[PDB]
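> Structure provided below as structure tokens; questions to follow.
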2 protein chains.
Amino acid sequence: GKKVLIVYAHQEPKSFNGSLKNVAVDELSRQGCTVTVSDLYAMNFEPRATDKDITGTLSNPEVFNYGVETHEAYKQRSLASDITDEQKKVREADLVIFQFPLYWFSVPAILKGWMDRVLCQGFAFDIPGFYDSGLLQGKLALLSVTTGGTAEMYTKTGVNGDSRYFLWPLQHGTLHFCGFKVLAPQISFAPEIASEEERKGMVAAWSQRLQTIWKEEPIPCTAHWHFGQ
Amino acid sequence: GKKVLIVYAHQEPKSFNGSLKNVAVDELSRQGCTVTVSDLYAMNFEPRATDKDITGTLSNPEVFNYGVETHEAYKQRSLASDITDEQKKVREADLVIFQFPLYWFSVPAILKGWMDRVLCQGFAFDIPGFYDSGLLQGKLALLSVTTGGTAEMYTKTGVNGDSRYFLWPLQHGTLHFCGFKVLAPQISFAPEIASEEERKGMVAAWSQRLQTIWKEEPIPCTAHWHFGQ
Ligand SMILES: Cc1cc2nc3c(=O)[nH]c(=O)nc-3n(C[C@H](O)[C@H](O)[C@H](O)COP(=O)(O)OP(=O)(O)OC[C@H]3O[C@@H](n4cnc5c(N)ncnc54)[C@H](O)[C@@H]3O)c2cc1C
Ligand SMILES: Cc1cc2nc3c(=O)[nH]c(=O)nc-3n(C[C@H](O)[C@H](O)[C@H](O)COP(=O)(O)OP(=O)(O)OC[C@H]3O[C@@H](n4cnc5c(N)ncnc54)[C@H](O)[C@@H]3O)c2cc1C
Ligand SMILES: COc1ccc2c(c1)C(=O)C(c1ccc(N)cc1)=[N+]2[O-]
Ligand SMILES: COc1ccc2c(c1)C(=O)C(c1ccc(N)cc1)=[N+]2[O-]
Ligand SMILES: [Zn+2]
Ligand SMILES: [Zn+2]
């Protein structure tokens, strides 16, 4: 069997992102996978990294260091329950799909907060214990992104540069760092500009890709893959 | 005269980031600049992009589109006061310094939320009306970042790649997109590993640089600057 967590970041159920998340649930459910969705806006997910994330006696209450305190809280089981609830979903998953609209060449802040707070030291990585030695080794991750900009804008000679350039902090700096193997991104370009048929086509391309997702190999998550030369 | 806004994202006043923000206030105040600080954690700044960002009635209450709603709310003066308070600070500033610890090769979510919610359509850019036609042309921006990783890790052949690789979404996709001219980043590597004297040196280098900040030329914010030789 296979277990999938979809971390979804869109405010509107009727959105293009909503449709891509729903087709993923529908297709992976049809295959017999175990599927969980973390709908961050509906959960009112807390994005801020604060001292409210630790319940116990702080390691250094005089000078608050978020990374030190969360690492110690993870080991002591004194983290806030909203974080540990997400960590259980990630621990059980074989594949984590992130479904989101691109905001400033990155994830919306609510989803950035999920990465900041859930992927803590001791859970997702250790120093040492990162990149190929990351604690989430054996798991797959996939970014399914939608954009305002067209595919042409997202080219080497386009005004936004190649789309792989903006993937570096997410695929490499975050997911590969935690040990994930990264599947090729799904980028659904400019659905707002797209015709009704073109939008339908992008939703079906995603559903069709998911039919054979378990046969895919991960990308080589390197600087050469992202930037060339 | 010169006006500066510092957007600061650290939970702890006694932190290394706190010291870099304080020396920036001290030095720019000494020069006679007008200085404002947005201390996002102390403000409990809201990072989530939600329908609470629009006061009164929505353009389309049946299907919520954040970008459409905020663009229309900006034009109709119906944005939440926390957003318009930041927009006034940015509008008045000649230079915007962002002071933050690197979180997942990017800004902490609270600061990502400031970028998502404050730099709205009609205020910072329009569609079309971006990059050289962005609405913050004439302003300068500067990223002052601290890291966990050493300078050696942030090299082309280092495990994290060149530090310029992670700057692309922030400097190009966000700041340049809105029309800012981007000053060279200030990167304070691994202060937690550094000695007491080493950290004092990093703080002093930032204060010293600020003495001549108004004489600096911006970087060429291009793909070649970020990814080339
Ligand atoms: C703060 C902010 C920052 C941004 N920064 C960037 C950036 O850096 N770069 C960039 O390129 N873009 C950026 N954008 C734009 C953003 O990425 C796009 O608006 C977003 O990706 C569009 O996806 P969506 O789901 O919201 O589209 P929607 O507006 O929800 O979808 C478009 C259309 O598809 C229709 N649709 C829904 N479901 C289906 C279906 N099943 N079949 C057919 N049609 C369907 C909808 O009804 C609608 O008409 C930014 C936006 C914001 C708000
Ligand atoms: C969610 C998360 C994600 C992260 N992702 C990344 C990543 O992608 N890449 C990466 O490289 N790092 C990453 N980090 C690490 C993070 O960037 C560093 O921990 C941070 O930059 C350290 O800066 P600081 O201000 O918090 O240091 P502090 O711990 O506050 O500073 C270290 C010391 O400086 C002392 N000090 C304060 N002021 C002075 C002064 N004036 N003179 C001398 N000493 C002084 C303090 O007392 C303290 O002992 C991440 C951390 C977290 C929590
Ligand atoms: C905040 O940054 C952004 C917001 C919305 C955006 C973008 C950046 C785009 O680049 C884009 C966009 C939409 C249509 C065409 N023709 C081009 C770009 N939208 O919507
Ligand atoms: C979330 O990603 C991160 C968090 C903290 C980090 C890093 C990444 C490092 O790479 C690092 C780090 C710590 C000690 C030595 N010797 C090197 C790097 N810290 O602290
Ligand atoms: Zn990688
Ligand atoms: Zn640029």
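Numbering, chain A: per Swiss-Prot, residues 3-231 in sequence.
Each residue, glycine too, has its Cβ placed from N, Cα and C.
Reproduced below are the annotations present in Swiss-Prot:
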- A:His12, A:18-21, A:104-107, A:148-151, A:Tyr156, A:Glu194, A:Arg201: FAD binding site (BINDING)
- A:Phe127, A:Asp128, A:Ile129: substrate binding site (BINDING)
- A:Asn162 to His: Loss of activity toward CB1954, no effect toward menadione (MUTAGEN)
- A:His174, A:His178, A:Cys223: Zn(2+) binding site (BINDING)
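Any idea what these are sitting next to in the structure?
In the three-state DSSP classification, A:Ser21 (FAD binding site) falls within a helix.
The local packing around A:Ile129 (substrate binding site), expressed as other Cβ atoms within 10 Å of its Cβ over all shown chains, amounts to 10. According to DSSP, A:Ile129 (substrate binding site) sits in a coil region rather than a helix or strand.
The local packing around A:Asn162 (mutagenesis position), expressed as other Cβ atoms within 10 Å of its Cβ over all shown chains, amounts to 23.
Taking the Cβ of A:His174 (Zn(2+) binding site) as reference, residues of its chain lying under 8 Å away and at least six apart in sequence are, in sequence order, A:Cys223, A:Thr224, A:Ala225, A:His228. Classification of A:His174 (Zn(2+) binding site) by DSSP places it within a helix.
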> Chain B sits near which of the recorded positions A:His12, A:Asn162, A:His174, counting only a Cβ gap under 8 Å?
A:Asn162, A:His174
> Can you tell me the three-state DSSP label for A:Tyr105 (FAD binding site)?
strand
> To see if you understand the setup: which same-chain residues, six or more apart in sequence, place their Cβ under 8 Å from that of A:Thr149 (FAD binding site)?
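Within the chain, A:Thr149 (FAD binding site) has Cβ neighbours under 8 Å at A:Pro103, A:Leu104, A:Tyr156, A:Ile189, A:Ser190, A:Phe191, A:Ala192.
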> Among A:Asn19, A:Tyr105, A:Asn162, A:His178, A:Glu194, the recorded positions in the record, which have a C-beta under 6 A from ligand 1?
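Passing the 6 Å Cβ check against ligand 1: A:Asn19, A:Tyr105, A:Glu194.
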> My understanding is the cutoff is Cβ-Cβ under 8 Å with a sequence separation of 6 or more in the same chain; which residues meet that for A:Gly151 (FAD binding site)?
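Non-local contacts for A:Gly151 (FAD binding site): A:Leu104, A:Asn162, A:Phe191, A:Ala192.
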> Under 6 Å from ligand 5 by C-beta, which of these recorded positions make it: A:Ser21, A:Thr149, A:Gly151, A:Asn162? Sequence order, please.
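If the test is a Cβ under 6 Å from any atom of ligand 5, the answer is none.
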